[PDB]
Amino acid sequence: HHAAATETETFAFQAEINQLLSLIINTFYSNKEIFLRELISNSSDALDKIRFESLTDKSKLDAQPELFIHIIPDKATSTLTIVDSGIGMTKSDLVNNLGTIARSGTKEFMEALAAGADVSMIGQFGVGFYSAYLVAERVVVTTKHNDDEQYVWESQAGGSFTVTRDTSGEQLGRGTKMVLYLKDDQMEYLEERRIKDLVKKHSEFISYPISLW
Amino acid sequence: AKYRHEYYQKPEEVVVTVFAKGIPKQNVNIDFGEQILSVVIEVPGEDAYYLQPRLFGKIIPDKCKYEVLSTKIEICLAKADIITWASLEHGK
Amino acid sequence: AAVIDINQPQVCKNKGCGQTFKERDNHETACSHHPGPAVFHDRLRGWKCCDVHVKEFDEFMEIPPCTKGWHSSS
Ligand SMILES: Nc1ncnc2c1ncn2[C@@H]1O[C@H](COP(=O)(O)OP(=O)(O)O)[C@@H](O)[C@H]1O
Ligand SMILES: [Mg+2]
Ligand SMILES: [Zn+2]
Ligand SMILES: [Zn+2]
């Protein structure tokens, strides 16, 4: 019993995810805007999960009774933030799902890209999250699952990521927040109209209210 | 595990034998379902033996029987269908 | 398992069933249910057992049980 083991843990990405990241970051794509659709999809999926769980246990929603997605651009910090009240992720979920396990679609998506497939397919190959690196140089994810405490995952896609217990941040209640630190030439995603048109273009018929702030 | 059991079969019935030696008939509770056998044997000094497999085939409870003998218990299961069971228990 | 009473009513916990059953009456095709799991992925809602995936959550709720098996008290 070590009664203080809540530090900061550092993890290496799986080789195939390092490769995926390098492919995403070092090649030119004319449709980088698809990143927003991918993040909205992940939020929608997470909202579905807690919704489903709640059908057999109404107390599942207690920490946040509303199901929503909030998008918050900030010109002062150059960040685009996306918040949802989905099922959120356990500390284990973070490590397992966001870096440390190469899912089967990863190597498959890389081959599909080399053969001629468009990066827009990334969602179908089980790796849509990493598309955030199309426009961001750094991503921090804070997340809160009913079963666990609030944690923060962070990476600049340099071969590693960290996971840190978040005792001081805002405090989500339940769900996840992704903060994207946009690269210099990607500031267009902070404009209200760009976001509005984009949400309308690729999302539009999602089953949960999206608001812009 | 307290007693072992064996079976043999005929086109229309499966005969299960439980090798339990000097058991008084009143201590033997056996019941039959559509596709399950229930055998519960009380042992005053110890925990009760039970054998309650889901069966490989369907049976006809009303036509099933058993006899408690000096040396063993013989149970006759009436098959619902004329087929050779590959085992006694379902999925085995 | 522990000992059971084949005459005792139970609630089946298989998805899409929830019926009360006895077990003396149970059998290999008694219960119609989705073995599951439910799948919520890339904006589609569905069931991995029958591989039907639908689009609307409410629609997903109407996808009929796909499998006949044993009722299960757990
Ligand atoms: N907003 C979110 N809320 C909860 N979990 C998430 C969120 N975004 C991503 N995840 C987790 O990360 C995993 C990987 O996401 P992604 O790379 O888009 O692949 P996929 O959605 O195909 O599984 C998801 O399966 C999910 O478990
Ligand atoms: Mg995805
Ligand atoms: Zn199904
Ligand atoms: Zn059932």
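Don't overthink the numbers, they just go from 1 along the chain as shown.
The way this entry was determined, per its header, is X-ray crystallography, 2.2 Å.
Any Cβ shown, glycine's included, is placed from N, Cα and C.
The number of other CB atoms found within 10 A of the CB of C:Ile6 (mutagenesis position), across every protein chain shown, is 18. Among the mutagenesis results in Swiss-Prot, C:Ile6 to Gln (Swiss-Prot position 153) has the note: Disrupts the interaction with SGT1A. No effect on the interaction with barley HSP90. The residue drawn here is the original one.
What Swiss-Prot records for C:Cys12, C:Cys17, C:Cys31, C:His71 is Zn(2+) 3 binding site, and it gives experimental evidence as the kind of evidence. In sequence order, C:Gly18, C:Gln19, C:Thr20, C:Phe21, C:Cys31, C:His33, C:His71, C:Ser72, C:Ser73 constitute the residues six or more apart from C:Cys12 (Zn(2+) 3 binding site) in its chain with CB-CB distances below 8 Å.
Residues or ranges marked as domain 'CHORD 2' by Swiss-Prot on the basis of sequence analysis: C:12-71.
A sphere of 10 angstroms centred on the C-beta of C:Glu23 (mutagenesis position) encloses 24 other C-beta atoms. Quoted from Swiss-Prot, the note on mutagenesis experiment C:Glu23 to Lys (Swiss-Prot position 170) is: Disrupts the interaction with SGT1A. No effect on the interaction with barley HSP90.
Under the three-state DSSP scheme, C:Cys66 (Zn(2+) 4 binding site) falls in the coil class. Sequence-distant neighbours of C:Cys66 (Zn(2+) 4 binding site): residues of the same chain at least 6 apart with a C-beta under 8 Å from its C-beta are C:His34, C:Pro35, C:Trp47, C:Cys49, C:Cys50, C:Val52. Annotated Zn(2+) 4 binding site per Swiss-Prot: C:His34, C:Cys49, C:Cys50, C:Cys66, in sequence order, evidence recorded as experimental evidence.
Taking Cβ-Cβ distances under 8 Å and a sequence gap of 6 or more within the same chain, the neighbours of C:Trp70 (mutagenesis position) are C:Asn26, C:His27, C:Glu28, C:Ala30, C:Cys31. Annotation of the mutagenesis experiment C:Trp70 to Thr (Swiss-Prot position 217) in Swiss-Prot: Disrupts the interaction with SGT1A. No effect on the interaction with barley HSP90.
Within 8 Å of the Cβ centroid of the Zn(2+) 4 site, not counting the listed residues C:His34, C:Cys49, C:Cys50, C:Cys66, the chain contributes C:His33, C:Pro35, C:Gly36, C:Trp47, C:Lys48, C:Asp51, C:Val52, C:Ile63, C:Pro65, C:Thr67. Taking the centre of the Cβ atoms of C:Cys12, C:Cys17, C:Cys31, C:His71 as the Zn(2+) 3 site, the nearby residues of that chain (Cβ within 8 Å, site residues left out) are C:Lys13, C:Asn14, C:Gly18, C:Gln19, C:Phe21, C:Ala30, C:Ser32, C:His33, C:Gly69, C:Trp70, C:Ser72.
C:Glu23 (mutagenesis position) sits 5 Å from C:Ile6 (mutagenesis position), counting Cα to Cα. Chain B lies within reach of none of the binding-site residues C:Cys31, C:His34, C:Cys50, C:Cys66, C:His71 when a CB-CB distance under 8 A is required.
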